[PDB]
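Enquirer: Encoded as structure tokens, here's the structure I'll be asking about.
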Amino acid sequence: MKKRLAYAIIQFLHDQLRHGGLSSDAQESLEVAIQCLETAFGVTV
Amino acid sequence: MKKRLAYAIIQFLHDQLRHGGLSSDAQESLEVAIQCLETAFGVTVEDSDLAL
Ligand SMILES: [Cl-]
């Protein structure tokens, strides 16, 4: 498992929610993706 | 998010699903995360019929 790269991506995606200015529909899917990724890689932000 | 980066990210995740040594639970979560990112960022890698 490439844990550090996955963790970097998880941090980046969290930031997209807070500073990324995405659309509502993209935000809904992204929120789900982040929850799933934290389970997949065993690391949270 | 830049489309090029989104694509690279999803490709990395697909590779982790096949080679990351994740638990069964983690693999399922990863498969769903892929669906979600494809929808969120408007690019496809795995293209599952399951993606909503
Ligand atoms: Cl496959």
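Residue positions begin at 1 at the first shown residue.
Looks like X-ray crystallography, 1.5 Å, at least that's what the header says.
Cβ atoms are placed via backbone N, Cα and C, with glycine included.
From Swiss-Prot, here are the annotated features:
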MUTAGEN   B:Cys36 to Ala (Swiss-Prot position 38)  Reduces tail-anchored proteins transfer
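Map these features onto the structure and tell me what's around them.
Expert: Within the same chain, residues at least 6 positions away in sequence whose Cβ sits under 8 Å from that of B:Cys36 (mutagenesis position) are B:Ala51. Reduced to three states, the DSSP call for B:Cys36 (mutagenesis position) is helix.
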